[PDB]
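Structure first, then comments.
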Amino acid sequence: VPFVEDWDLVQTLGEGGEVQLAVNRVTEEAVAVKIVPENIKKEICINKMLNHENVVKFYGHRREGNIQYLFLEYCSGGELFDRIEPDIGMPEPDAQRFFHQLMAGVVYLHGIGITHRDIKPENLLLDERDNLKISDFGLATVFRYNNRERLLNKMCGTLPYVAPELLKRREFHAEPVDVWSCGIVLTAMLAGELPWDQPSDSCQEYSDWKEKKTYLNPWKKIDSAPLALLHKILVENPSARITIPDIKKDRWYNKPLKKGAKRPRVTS
Ligand SMILES: NC(=O)c1ccccc1-c1ccc2c(c1)Nc1ccccc1NC2=O
C-alpha cells in the first residue's frame, strides 16, 4: 500500500532535540516522534526491551545521517502533571488508580532488571482512557543482568523526587530509589505540592518530616490511610523502606475507593 510509511509532524510535544506528534498520511494513526550519541543508542536498546500496558510502547527507530528518529506510543491524555491542581492535588480515588498503574509499570521494569531513575508526573503519561504509562527511558539503566544485581553510583533524577541515599551514599540499590520517587509522586497527587527541594538534613521540610510534624503541609492535606503508606515509602534508610510487594499489601492501596469508568446506561 503506497504512502503508508509517510507521517506528518503536526504539533511539538516538548523539549528534550525535540518530540513531535506525528500523524500517518494514510491511516491517520498518531505516534510520538523523538528527534535527536551513545546516550540515544542506550535509550533505543532499553526501549526494544519494553512491552507492558503501563509503559510507553516503542515502535522502532530510523537514522537519517546525524538525526535519529524514535517512534513511540502517543498518549493523547498528556502528562499526569497537568491532572494535579496546585496546592490541592486530585480526588483520592483517581490518585489511587494512578498509583496502582504506576506500581504495575515499575513492577514490570524492575522484573526485567530496568530502573527508570527519573520518575515524576512530567514523565507519567496518560492515554485516551486515562491509563498511566511510564515514559522517557533516557536516564534508564540495567541494574540486574544474568540474575546478578549491579549497585548504582551515578547521580541522576530530579532533586525533589530523588531518594536521600543518592545524596549521601557512594553506592545504592536501584529499586528503593524508584519506590521513593513513586512516593513523592503520590504526595504531589494528594496535596498538589512537593514536600522538599531535596531530601537532605539542610532542608527544613525534610527534617520536619523525619520528626513526624504531619500537622504541617503537605501532610495535613492527606488522609490518615494514604499518609500511613507515605510513612512507609519515605523512609530515609533504603533497606528499611517498604518494597513494592509490601506496598501491594498496604491498607490504603487495597481500599475500595473508585468506581469503574462511567459506562453508558438507560432506565425503565
Ligand atoms: N516523555 C517523553 O518521552 C518526552 C521527552 C521529552 C519531551 C517531550 C516528551 C513527550 C513525549 C510524548 C508525550 C508528551 C511529552 N506529553 C504530551 C503533552 C501533551 C499532550 C500529549 C502528550 N503525549 C505524549 O505522548
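In chain A, numbers come from Swiss-Prot; the residues present are 3-18, 21-40, 49-280, in order.
Determined by X-ray crystallography, 2.3 Å, according to the entry header.
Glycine residues also receive a Cβ, built from the backbone N, Cα and C atoms like all the rest.
Counting only same-chain residues at least 6 apart in sequence, those with a Cβ under 8 Å from the Cβ of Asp130 (mutagenesis position) are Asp148, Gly150, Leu151, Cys168, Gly169, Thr170, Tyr173, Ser193. As annotated by Swiss-Prot, active site, proton acceptor applies to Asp130.
Under the DSSP three-state reduction, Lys38 (mutagenesis position) is assigned to strand. Around the Cβ of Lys38 (mutagenesis position), 23 further Cβ atoms fall within 10 Å across all displayed protein chains. Among the mutagenesis results in Swiss-Prot, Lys38 to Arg has the note: Abolishes kinase activity. The residue drawn here is the original one.
Here Swiss-Prot notes a mutagenesis experiment, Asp130 to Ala, with the remark: Abolishes kinase activity.
Swiss-Prot documents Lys132 to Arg as a published mutagenesis change and attaches the note Strong reduction of chromatin-associated CHK1 ubiquitination. Within 10 Å of the C-beta of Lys132 (mutagenesis position) there are 21 other C-beta atoms, taking all protein chains into account.
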Å between Cα atoms of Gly21 and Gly18 (gap: 2 unmodelled residues): 5
Anchor-to-anchor distance, in angstrom and between Cα atoms, for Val40 and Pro49 with 8 residues unmodelled between: 9
